Amino acid sequence: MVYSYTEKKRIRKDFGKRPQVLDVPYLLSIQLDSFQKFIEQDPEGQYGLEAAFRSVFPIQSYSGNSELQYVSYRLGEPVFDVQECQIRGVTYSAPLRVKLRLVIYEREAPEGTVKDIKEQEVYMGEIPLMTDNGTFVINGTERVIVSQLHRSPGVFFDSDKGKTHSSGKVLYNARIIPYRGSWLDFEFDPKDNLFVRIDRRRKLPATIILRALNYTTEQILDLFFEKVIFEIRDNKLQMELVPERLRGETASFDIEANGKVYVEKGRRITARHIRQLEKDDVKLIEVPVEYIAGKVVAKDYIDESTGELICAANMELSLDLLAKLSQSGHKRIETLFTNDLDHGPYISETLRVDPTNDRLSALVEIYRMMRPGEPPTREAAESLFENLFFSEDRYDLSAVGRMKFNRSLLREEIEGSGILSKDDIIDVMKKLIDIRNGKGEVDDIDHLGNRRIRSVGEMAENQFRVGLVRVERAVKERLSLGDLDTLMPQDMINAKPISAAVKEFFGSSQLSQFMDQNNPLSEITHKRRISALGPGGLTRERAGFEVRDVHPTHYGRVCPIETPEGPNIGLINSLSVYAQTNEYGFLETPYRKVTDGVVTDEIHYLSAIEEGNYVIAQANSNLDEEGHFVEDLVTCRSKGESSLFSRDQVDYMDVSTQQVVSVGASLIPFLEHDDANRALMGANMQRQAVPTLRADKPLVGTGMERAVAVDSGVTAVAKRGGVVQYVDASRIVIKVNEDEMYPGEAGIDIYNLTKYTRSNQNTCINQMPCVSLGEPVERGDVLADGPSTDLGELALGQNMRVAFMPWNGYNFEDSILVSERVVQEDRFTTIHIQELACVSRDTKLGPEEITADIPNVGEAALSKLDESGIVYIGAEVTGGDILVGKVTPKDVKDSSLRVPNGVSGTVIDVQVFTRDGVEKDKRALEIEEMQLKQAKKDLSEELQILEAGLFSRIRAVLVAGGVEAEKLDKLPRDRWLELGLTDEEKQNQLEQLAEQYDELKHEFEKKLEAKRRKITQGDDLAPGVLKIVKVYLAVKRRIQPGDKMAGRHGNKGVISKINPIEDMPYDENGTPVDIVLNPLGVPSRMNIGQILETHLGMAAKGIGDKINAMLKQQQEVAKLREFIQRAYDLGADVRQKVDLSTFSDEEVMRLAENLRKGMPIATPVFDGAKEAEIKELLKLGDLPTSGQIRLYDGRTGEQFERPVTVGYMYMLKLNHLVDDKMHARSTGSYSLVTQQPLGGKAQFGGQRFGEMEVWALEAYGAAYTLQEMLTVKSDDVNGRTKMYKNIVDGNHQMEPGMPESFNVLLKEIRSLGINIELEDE
Amino acid sequence: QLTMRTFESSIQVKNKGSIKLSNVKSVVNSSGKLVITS
Amino acid sequence: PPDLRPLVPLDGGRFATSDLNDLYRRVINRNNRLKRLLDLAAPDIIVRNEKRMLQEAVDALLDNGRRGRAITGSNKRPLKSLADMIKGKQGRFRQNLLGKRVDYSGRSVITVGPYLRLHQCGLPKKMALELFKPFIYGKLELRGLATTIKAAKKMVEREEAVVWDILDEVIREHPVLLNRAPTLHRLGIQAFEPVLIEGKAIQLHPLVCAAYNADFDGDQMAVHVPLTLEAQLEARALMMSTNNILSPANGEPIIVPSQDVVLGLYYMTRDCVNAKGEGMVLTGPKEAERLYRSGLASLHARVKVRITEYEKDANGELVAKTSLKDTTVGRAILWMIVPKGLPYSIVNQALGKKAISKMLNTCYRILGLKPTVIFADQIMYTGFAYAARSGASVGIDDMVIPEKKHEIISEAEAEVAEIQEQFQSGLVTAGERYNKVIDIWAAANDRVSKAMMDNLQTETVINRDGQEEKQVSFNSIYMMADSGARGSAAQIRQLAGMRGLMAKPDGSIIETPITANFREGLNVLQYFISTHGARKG
Amino acid sequence: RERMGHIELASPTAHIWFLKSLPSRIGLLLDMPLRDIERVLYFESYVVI
DNA sequence: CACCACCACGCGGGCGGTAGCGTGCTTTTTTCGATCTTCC
DNA sequence: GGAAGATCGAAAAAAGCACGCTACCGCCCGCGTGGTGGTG
RNA sequence: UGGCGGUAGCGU
Ligand SMILES: [Mg+2]
């Protein structure tokens, strides 16, 4: 396979052994696909805006005279680009235009005749658009709408395992959760009676709903019970003998038939007698009369002679009642078949408990439960019952909801209605009864097949539907005002509800979270995040224990380790590498179909529900390259459990070893050698690393760095292939190839790299080119490196020479000893950018302005400020310095923006936003003119290319016609067009070319004018503010003691000392190590992947060192080729094959100079290098195989008694800096109510002496100290002043006084009707 | 340091010493073995 | 009063919410409407409705949402009533009376100070300067370098040279209270003597970390400055770290070596059989130290040295006894920090964690408190120094895996196959066969752990002068496990032997255990199974 | 911070704390069930004096 | 210069609607209608 | 020999749910009427 | 010159 241009620069050695069959898909596909489904036009109304419009429209007025219908919708082009939206602070959105038809019928003839049809296009708000990176730009800020893991709509049966009734009995219940509507629950009480609840309200007997459904008692008994006919023969009241009714009963009556005594009295029934009656096919059996008394009649029995009912339905029979029925002449009597364990009489008991006896009574009772206090009316009760579940406007069982409902009820139909029905409720209650009887099982609530995933598109569609129904109600009200003949559809609707709902969803939702821009890994993890804490879901406090557990169905869909450590553990998960979503919202994972033993290559995506049936093999299974498993007993999983299976019983094959883990977990080398907890911590802290000023590739990696870097939009990727026409530190111009040419286009791609722009975490975002002039490029090749990216590979940390040994207790528990060379080389130095805004508003007295001079200040203060009152760009500033000079009239008072205390840096960017109508200052004119110059430069380069082509064509025409090339080459270019040739078709084509040139110039100047007008169009602001000035300050943070640093295996720590270079341990060659780590951490925190990585790193560095030596001696290319080929060929059954014989003898030198700093190693997350491969690589580098060398003390110089582990490890600088945590206060501002010191670091505030600290002081003899904490330092203002004065004069004495908080509490209590006072006596 | 998640027909003598009985009333059976009626 | 319900300005032309003001306004509106209705001689229905609405408004002001639906403000949430500002965690009692924010306090991350004494803690210079500002002002005015206190601040914030001297003078004997965020017990806050350091991190003595339950991986501590004579006296006499030696919960000592001191003392107090300088006779511990520093004798050499030990008699003084003892060079060197009253039997052993704790307990019981503090500091210093000198390291070859473990695993597979075949025959039910499988897997894991431990503990077979000899191994993992510095039998067994049975979240035990070590490569199934227990914990 | 105010109510209103905080002080004092108490207070039934 | 557009504004309160909204915790106290009991 | 006393099971209501710290955003009436200023 | 709510993270 031929490597890409960016890959040939630095090929990473891969130690993977199992060939891959499915490439890693696009990481951000889950968001983009959902948004496309939301916004793309759909001929069928199933998803998105089209589906919402079809659900709402058409709109019918109150009277059948006029109507409004929807035809089509079109999303307009956004007014501002994504970068323009980010800079200006506006929301990236597109206008929504909808085609509406207003139809006015005939007043005289309402049968369907129409009078007027009016078509119009109306705007109904702006829909925010998702960028190419799956993010939203809301109010100029990047936001991510995470997916929500909620409960799928449908019917779910569960129970409590003895949680209630104190007896251990299970109370089964069933819930019908719709997508939009009311919740219906059927529960079993301790007394074995079925009850029904609506919206978790007061329960009612479960037969009330049946009665309200126009069902009589006889119909209910027929539906929910088996019927036995007690036909009255000449005597003995024989029945029909069904042997299945005699299973496991007490045979208190003599069972005889056909002269044979099958069973005698007092004999229990076992399988033998059941076999006997089954083989005898007995149908008529003599029955004692008393056996009738224990049964329950089924249907009402009336007397024909007297016209009166002998017996009603569903009550216990009696001797007198049966005698009266027999003497009445009813030779046929019906009864229920009820068993104590098989067919319980729950329905009959519920009916007996049920007080209602008619449909009207049941409806009235339902209305009374639903709306207490209101007068129950027949019409009101009927309307409420109809609208509860049988109306599309109130109840909506979604397509996935209907599918789950039918699957739970074992139905072959999937395309059902969105509303409930009598059959659905009857089947649900029958299933619950069967489950109670014993036939059936409860559903797993935490099962991933019972949980749905909602993405941004679904929630946006739901919010748009809410806004649409609000607008529909408004337009329904408006449409019935008459005089429709003179009104367009434009004024019928109002865009306020839709726009308000959209803004609330996209800006004020629990799932529209601030984008985490620490590094590309942070953004990737945030975008592929599933949170169960959204609206209509779980809560952080009442989550419980079971839901947070790792279900077996999480295999291949949810990362078992990537989860937050804290209150929301298990509630927030990360999508797996290969996991994707069904059309119904259920997660599915890929597998390889295994047919007749051999493993095929076709990929089937299996869901959680359907994966239980098949037996799925394992990725870590050895294959003989023929598709057959080398071992007969393969470890597989059948139904949520692991077991050994035969090689012919396997059904599916794992597609990869990274399928289980997510991207953050798969980025950790040697993960299988680390504890699960340590892997979790490493994955969590891998995305907290700030980017350094120099990206350093990981010496040991997993091969997923390229995918993470490319998929994240932090790097510039060539859209079309070609050659680098013009490379620069800020822009790249690529001349595209003729194959990818577009008609009527010059064919140049311009990439404007973002340089030093602050992120959401106040970090630095910078792009650096990695191409040169004339270098060919292809589609998908990287052109610039984003933050924490090196040559298209993710680079979160730096390679560090570490040594595992105790060093005088400076790495006691988890601390890190750092050499001074680390600070000298600025390896971990980072750049942080902070934005400060100065706001010039409109006041009642007058408008404040930004001006150069400031009252009552010296001249040196305004030295940094220009004549416009804004600090100079590039001017170094410190705490308290004036940034933007602003004054407010009272003559004026100081309101100028100042640098916060303890904040320094350099001003690198100033942005001025001016409201329309307000004059623009000199700085704003300068900024707009730089932007105009940049746009003009781009359009001008385009013009030069196009006009060069046109003039080449003109010269060719001239040389073909007049062959005056010698004269043409000595003339100004315009004269070529001005000159006229002889009168033929040549003159006509010359005139046509001149006209084309003129029209092209006109089009380009029109484009320039449009760009200039867009640049200075003028952005609006909040009501009351007329100007905004934002200043960006960039500062450099260097590594220092107290800063948090960690590896990829959860080995976090804090820098304890910056040791001098001469004091650090050194080897025989005299090279000191960079990091000293405590070995004591390894045995407890079981993360061996550290040491292995370290060893591997050493080997990698050794190889690089050798290459560097081969480069320092100016050796011939043949030796370098041979050595690099030998290094790449090292391994045992490695899938990667590198052939250096096809490198043209020049790319070899570039590869060698790239590898001279260390050959990168790719270690797959579960198919990595073994110890033998690492030892062989170390032997190739002429390093000890044990990985331990002999070190010497820097101070004393004596050799250490034992060899120590010295290698190279990837270190990460987490975003926990000591200068952001250190804080101290002696006396500052206080709260204006409680008179207590403020809280936080941004505002000068003191630490909180909480209740627990007070308890600790009380446990001591600390009495004066406690009084000092409570009164003289926090509340007592007079005490505070007296203590300050006494310390100033040198007296350490206190006056406790009276805390103000107690006075405030006393006043608050006295504000009620309660008197409280401090009595003196 | 605690936990929250919710997860004989004969008497064996291991040491050497006398045996004492407390709040016991018993009776000698047919075989002479003592059976306690407490 | 209005000041308790202020209408703060928003610096944009508008004001705050002030739900109390809104409720008062509603009550006033209802009262005024009712008064106007009464003055108009209203019919019964209208006055009844107005009175009911006024009563509801009064109830909402007194206790919003107590009876009916709570009044919703501009934020789509219930307004804060009078009762809401008294009760609850956010109420006045638990937020401004039982606990409150205090001046003269700061917060910063912690860092190990190995050079610090037991009563000392390292404080950043900037933090100390900010905290002790009034004291610096007072000292500057007393010594007369400034005329006004404004000049005092003007010398302070500019950081003149004399300001550091003043700050050093004012913190010479001024204790500071260090407290961790979870103050679970009494020892969560302790008094220390400040030592000015360069940086932004507070330096903490290692020996007090166990009292604080603090580790150096991002933890933060808060420092408070007592500013009265009484408070300084109780900080020095009650809250000082030297005073707290025994846990009030059970009386057990709280200051024990944990990680590196134990390892250093264990390495120093160990013996080989053929170390350099073995068998010589030394005049005392000083000669042993000189020989070790000169490289002539190894730290583990078994020699005979003359030592003098002091014993306490009935009258209370110390009587000396000089004798020749067979010991090691390291033990003789360590004897120089032991106080006089203690005997020599404490150091003439391997000196593990329990041995060090027992030696400290004996020193406390016999000598007192101050000698115990000095001994603890010297023990920590020596342990750190000799742990650094030892150069102990963890490597991939340290976790040796025995092949007998593989043979035992294969035999366990054979036994489980036999059990499965018996189950297929129908002679054993599912429950009993599962129990037998669990039992045999537990037995196999125990055998693997036993074989691995036997290999690890006595792997070192070294040659004496004439022939071979099997002694205690010097494997770094084994030394760490045996000395008690870090790790236990279970963790080392997981590292080198099989991980054993694992339990699925419902509580049951899976039939197939994790037969792969952490050194070896766990497959996807084993990692997925272990994630269940990890997530549960 | 210390000066308080007062409002003269046109009609008396029951204190919610002494009425709704179980056990009801007014109901216990009057020996009357709470339902009658807050159905009389909120103008739904008459009570004889 | 009576008609439209801008800002006070006033009382109003749950809002928007030709109605509901609510839906994954545990423990303690009240209470209230229904049921069995027992003696005046 | 049927209504107070005692029980009692279910329904409702109230109370609670660790500490310390860091960073960000979103919001802090209303609405829709009428008095009054501008105006074709 | 403050409060409320939501989100994410750190140390336990
Ligand atoms: Mg910690």
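Numbering, chain A: per Swiss-Prot, residues 1-890, 912-1342 in sequence.
Any Cβ shown, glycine's included, is placed from N, Cα and C.
One mutagenesis experiment named in Swiss-Prot is A:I561 to S, and its note says Resistant to antibiotics salinamide A and B. Quoted from Swiss-Prot, the note on the mutagenesis of A:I569 to S is: Resistant to antibiotics salinamide A and B. According to Swiss-Prot, the mutagenesis experiment A:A665 to E carries the following note: Resistant to antibiotics salinamide A and B. According to Swiss-Prot, the mutagenesis experiment A:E813 to K carries the annotation: Disrupts the enzyme's active center.
Cα of A:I561 (mutagenesis position) to Cα of A:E813 (mutagenesis position): a distance of 25 Å. A:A665 (mutagenesis position) sits 16 Å from A:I569 (mutagenesis position), taking the CA atoms of both as reference points. A:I561 (mutagenesis position) is surrounded by 29 other CB atoms, counting those within 10 A of its CB over all protein chains shown. Calculated from their C-alpha atoms, the gap between A:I569 (mutagenesis position) and A:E813 (mutagenesis position) amounts to 26 Å. Cβ packing within 10 Å was compared across the mutagenesis positions A:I569, A:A665, and the lowest neighbour count falls to A:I569. Residues from the set of mutagenesis positions A:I561, A:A665, A:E813 situated with their C-beta under 8 Å of a chain C C-beta: A:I561, A:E813.
A:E813 (mutagenesis position) is surrounded by 24 other CB atoms, counting those within 10 A of its CB over all protein chains shown.
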